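Here's the structure we're looking at; comments come further down.
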Amino acid sequence: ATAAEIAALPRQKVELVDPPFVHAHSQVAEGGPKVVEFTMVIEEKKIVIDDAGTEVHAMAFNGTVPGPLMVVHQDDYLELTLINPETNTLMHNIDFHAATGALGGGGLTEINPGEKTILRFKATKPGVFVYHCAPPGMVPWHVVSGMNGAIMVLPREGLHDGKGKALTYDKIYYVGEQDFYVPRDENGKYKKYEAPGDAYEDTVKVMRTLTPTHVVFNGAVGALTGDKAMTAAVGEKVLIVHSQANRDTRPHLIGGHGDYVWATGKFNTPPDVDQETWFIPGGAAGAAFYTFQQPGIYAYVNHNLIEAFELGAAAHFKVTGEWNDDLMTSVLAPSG
Amino acid sequence: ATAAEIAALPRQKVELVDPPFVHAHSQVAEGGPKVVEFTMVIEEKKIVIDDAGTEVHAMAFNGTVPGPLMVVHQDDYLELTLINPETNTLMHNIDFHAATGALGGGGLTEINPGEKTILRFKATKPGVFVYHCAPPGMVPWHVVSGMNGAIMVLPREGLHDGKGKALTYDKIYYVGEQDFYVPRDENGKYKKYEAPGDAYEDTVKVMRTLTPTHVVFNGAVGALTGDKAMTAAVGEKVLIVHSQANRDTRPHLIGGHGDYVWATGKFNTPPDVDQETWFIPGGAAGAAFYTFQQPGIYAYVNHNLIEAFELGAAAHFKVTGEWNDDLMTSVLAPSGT
Amino acid sequence: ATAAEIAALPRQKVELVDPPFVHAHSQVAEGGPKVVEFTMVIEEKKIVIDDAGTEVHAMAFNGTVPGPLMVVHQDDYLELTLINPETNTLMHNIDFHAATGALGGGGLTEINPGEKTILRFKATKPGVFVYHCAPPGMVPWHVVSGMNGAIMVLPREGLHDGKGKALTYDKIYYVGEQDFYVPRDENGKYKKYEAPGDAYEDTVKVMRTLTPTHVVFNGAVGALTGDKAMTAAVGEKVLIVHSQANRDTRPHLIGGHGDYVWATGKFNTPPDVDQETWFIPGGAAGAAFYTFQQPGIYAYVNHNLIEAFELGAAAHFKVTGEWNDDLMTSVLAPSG
Ligand SMILES: [Cu+2]
Ligand SMILES: [Cu+2]
Ligand SMILES: [Cu+2]
Ligand SMILES: [Cu+]
Ligand SMILES: [Cu+]
Ligand SMILES: [Cu+]
């Protein structure tokens, strides 16, 4: 497309929402290609990541870890306004794995505190894709400070299975998984700091062990439980988008399955089916589609169970509806 | 199916066998859906995991690590009687990744010492699948104490390749891979504990390093070697089912291949072909089909070679038959330059 | 084939080229099956792997880490003369993952210093495959000392996508990724040793932590950056073969994609498409095909970004040509 052709396309402004929710969108594209406009303000802020009051100096797109999910369709343009307020201390940028050129956009979006930038790219490939900050020389530090999220580029005709039949979800959730590397003092207590730069040297030492202290969904142990448990009903079709910008993960829905899983996150690669546990490499997003068949509590985990249940990588679903005794029944309940 | 319809189905009681062997079964289903009945007794037991005498307080379905492979066909029902004898100290349960609902069955099978339970589920999806114990609040500790195994849900028409051609194995082995996290004393020697509970806190510390001390097949370093090496012959078609309930692995047959590999373990997902090294994520089972073409000794390993050869993740195959010089020949044996 | 038929096949000697470059070959096979002859001399030598003078006693096929890429076609034979000079002090051998029998060749090629051997095997399966030294009882030590490379067994009709359309590359590079485990003294300084064996016990202790001290491409931090960046042009089709003989990796082209990725490395397994980050398990090779669409500097990394930017696993591509503003444009450059 020429500059004039792009200038003539319709514009649509989207209001982002906090994960694990996803902003309003249509699965099947409404009309032809558009320039879809998003704005995010970067917030450097302390977050508390566990019940011991452990702190991270987060670097947070739109104020959350992960950053919010942006949804467009294939061959739309994504036009992001990125703002780094004067209240921040560091330069930031953005690299979209969905984009082509200039280090995913990072080379064109380096903004110091008090600056903003607008980047446009053509979403040429359908899938879920990571985005993350990547300042030269400080790349992993920003990413493991929570400065990452994902986008979804839907096919213009929505999702399909490997044989071209439509797959239409009722609900979508975005689970961003984060590895954190929190320094500890000689007595094993997590250290606190009063500026992001103060934590840098100590954090790099932990990073270099390749052993996270915490592995969490939505920025904290237990974040996607209780008041923030995900919900569904028996019969409901749910898409779970999952990202990890730095480290491998292996998602699993305890009591469920991934009926269709785009484990590589790319919709032109046919989905795996009937999955127990799928695998998403560090630096990628994946997506799983499931139709709930039983009510009750589910856990959704990284199935390194030490990572899930010692380090924090566990969420819950609460599912309403009627129990199916054909699928499962207790013939003899626990008894003497 | 209604309660009355399920009640009318034939029942078949199966006797489990110890890994790496698999109980007798038919690849293609015989007749219509059945309720296939299994029983396992849980044993908390001390096991030795290396030649030095290192001990683990194992938590073992049917007394083995891994637990035994249960085999059914798609749309059969698996009906497990699970018994937690009064000689044990902990509550246990079972989560079948093959099942749908109640945390895989774990929510319906919590049994204290002196209790039993019977769970039935419909095996709706074909593949190999992990099962493991999962007591709320103590999940990884039970799993990395060996309390895991796998099942195989065969398609009713047996296995096929990605293009509808039948794949019929001559024999099947189940390799359960276990990551252990054994505490060490200040000399760097592995610790022993009088009771299983005594090891908990020290073990959790090792677990949090995400670095196992041992990575083993069939419960111990060298367990599938020597007189316990797996066997095959030139021309023989072997299915190797491999599980890892907690941690990633990357199986490889040294001197062979995975001709067809269901790396995700799910038979409706077409297999990869001609594989050198495949990948099974923690929390899953996979399966590889190979026709042997050369005789001799093979090693079957996790191809993180440190894990294989330092930490224990190596098994052997002994293979009979005639050497094939077309496939490989020593043109010049090691000799002076 | 009969004995006389095998004996009648043409024999052809090929001169090897150091990674990341690849020796002369045709994508579509020229003529019928051949016995393709290669020679490699093993070199034990101290190499410096980082900017701080850190040494490894490398064990190097053909003198390089990784060893060179050998290229044949399916149903050719690969006939390797492997030489272990008398100046070396260890026994070595070779295991081809592409080969069938005798532990991939390792059982037939155990050569002490002052010995040579010639192994022939039929390349029955198309793909990229690891090769590595594997002396019984010291396998990981040789491999993580750099004694590994890869081969490519092309289909006789060249590469194809999943729909049977030809994929013809303009150039090919081989990126061998190496995990090193360098001992440190109690002050955290890397240790040096007189002879390879002197380092054995200390190195195995580091290996058993499963935490490399360095993760590098082409044998050193920065070996494929700066003036040793790989090159391409807009419009050029590039195949990037990547291997890791011991440990998982997750390659990613920053600013690009894997348009077609044989993530398992095997050409009869259909390639994934539109990949952001692909996954190659330890003990395997993979290959990615990409058509460059934007000029500039790209980084090519293991997308555990700590591994990439703290431990060494980052390469560059320098790409010439015209910028494409349709694909990406800075609507508003960074500004107040
Ligand atoms: Cu990235
Ligand atoms: Cu599980
Ligand atoms: Cu190998
Ligand atoms: Cu940043
Ligand atoms: Cu248990
Ligand atoms: Cu060697």
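The numbers used for chain C are those of Swiss-Prot, and the residues that appear cover 40-375, in sequence.
According to its header, the structure was obtained by X-ray crystallography, 1.3 Å.
Cβ from N, Cα, C; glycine included.
Counted within 10 Å of its Cβ, the other Cβ atoms near C:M186 (mutagenesis position) come to 29, all protein chains included. Summarising the annotation, Swiss-Prot assigns Cu cation 1 binding site to C:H131, C:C172, C:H181, C:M186.
Long-range Cβ neighbours of C:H136 (Cu cation 2 binding site) (same chain, at least 6 residues apart, Cβ-Cβ under 8 Å): C:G143, C:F168, C:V169, C:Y170, C:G322, C:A323. If you look up Swiss-Prot, you'll see C:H136, C:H171, C:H342 marked as Cu cation 2 binding site.
What Swiss-Prot says about the mutagenesis result for C:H171 to K is this: Loses nitrite-reducing activity. According to DSSP, C:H171 (mutagenesis position) is assigned to a strand segment.
Under its mutagenesis entries, Swiss-Prot includes C:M186 to E with the note: Contains only a type II copper atom and fails to catalyze the reduction of nitrite.
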DSSP three-state call for C:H181 (Cu cation 1 binding site): helix, strand or coil?
helix
Quick check for you: of the recorded positions C:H181, C:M186, C:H342, which have their Cα within 10 Å of the Cα of C:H171 (mutagenesis position)?
C:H181, C:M186
Of the recorded positions C:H131, C:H171, C:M186, which ones put their CB under 6 Å from ligand 6?
C:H131, C:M186
Around the Cβ of C:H342 (Cu cation 2 binding site), other Cβ atoms found within 10 Å total 29
Can you name the recorded positions among C:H131, C:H136, C:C172, C:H181, C:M186, C:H342 whose Cβ is less than 8 Å from some Cβ in chain B?
C:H136
Report, as a single number, how many Cβ atoms besides its own are within 10 Å of the Cβ of C:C172 (Cu cation 1 binding site).
29
Chain A neighbours, restricted to the recorded positions C:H136, C:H171, C:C172, C:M186, C:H342, by C-beta under 8 angstroms:
C:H342
Taking each of the recorded positions C:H131, C:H171, C:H181 in turn and counting other Cβ atoms within 10 Å of its Cβ, which one has the fewest?
C:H181
Using Cα positions only, nearest of the binding-site residues to C:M186 (mutagenesis position) (C:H131, C:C172, C:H342)
C:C172
